[PDB]
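Asker: Sharing a structure, written as structure tokens. Questions coming.
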Amino acid sequence: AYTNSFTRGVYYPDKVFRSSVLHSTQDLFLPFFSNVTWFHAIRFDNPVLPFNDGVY
Amino acid sequence: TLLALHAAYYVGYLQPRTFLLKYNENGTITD
Amino acid sequence: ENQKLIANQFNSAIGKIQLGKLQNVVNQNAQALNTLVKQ
Amino acid sequence: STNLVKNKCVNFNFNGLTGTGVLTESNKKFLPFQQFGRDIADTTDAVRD
């Protein structure tokens, strides 16, 4: 019930428009190649799990 | 999460991680 | 006695060319102003 | 709620942001959620009214 999130969870941290720049921000992201909690959808009655710092 | 009573989905966790972005000429993130 | 050697080696050596010191000077000026703006 | 004047140094205030400058019509495209506009120097360069 665990898998590898390749490059997922990257988003726009602000509503600023920027064009062709390499901007370095520091806030909450899902880390690269993290061990995200895979689930099966085909246990399945009541799958409650905690919310710590935001979930993907 | 609830579904509709009568699929390889994830759930991840967020952490204060530094990340370098790559905006394109359209203002979207390409890398 | 070897003028054709000079003209051919002149073509080839500039052919190898087609700037470490020069691009360095442009870059150090660029990072100097960019840190000044980001202050 | 003032009208828009261009090609002249004004003291604009668009949706609660300060700044002076001259407003020019542009052609670059935004995303629907984006309001500000910045360059490498981290200064405001564009805003839609």
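Per Swiss-Prot, chain A residues shown: 27-68, 78-91, in order.
Just so you know, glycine gets a Cβ as well, placed from its N, Cα and C.
The following feature annotations were taken from Swiss-Prot:
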type: VARIANT; residues: A:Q52 to H; note: In strain: Omicron/EG.5.1
type: VARIANT; residues: A:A67 to V; note: In strain: Eta/B.1.525, Omicron/BA.1
type: VARIANT; residues: A:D80 to A; note: In strain: Beta/B.1.351
type: VARIANT; residues: A:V83 to A; note: In strain: Omicron/XBB.1.5, Omicron/EG.5.1
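Quick one: how deep are these features, and who are their neighbours?
Answerer: A:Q52 (variant position) falls within a strand when secondary structure is assigned with DSSP.
All protein chains included, A:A67 (variant position) registers 10 other Cβ atoms within 10 Å of its own Cβ.
All protein chains included, A:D80 (variant position) registers 4 other Cβ atoms within 10 Å of its own Cβ. The DSSP secondary structure for A:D80 (variant position) is coil.
A 10 Å cutoff on Cβ-Cβ distances gives A:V83 (variant position) a total of 5 other Cβ atoms nearby, all chains included.
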Asker: Taking only the Cα atoms, work out how far A:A67 (variant position) lies from A:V83 (variant position), in Å, as a whole number.
Answerer: 14
Asker: State the Cα to Cα distance, in Å, between A:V83 (variant position) and A:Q52 (variant position), rounded to an integer.
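Answerer: Their Cα atoms are separated by 30 Å.
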Asker: Determine, to the nearest whole angstrom, how far the Cα atom of A:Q52 (variant position) is from the Cα atom of A:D80 (variant position).
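Answerer: One finds 38 Å between the Cα atoms of these residues.
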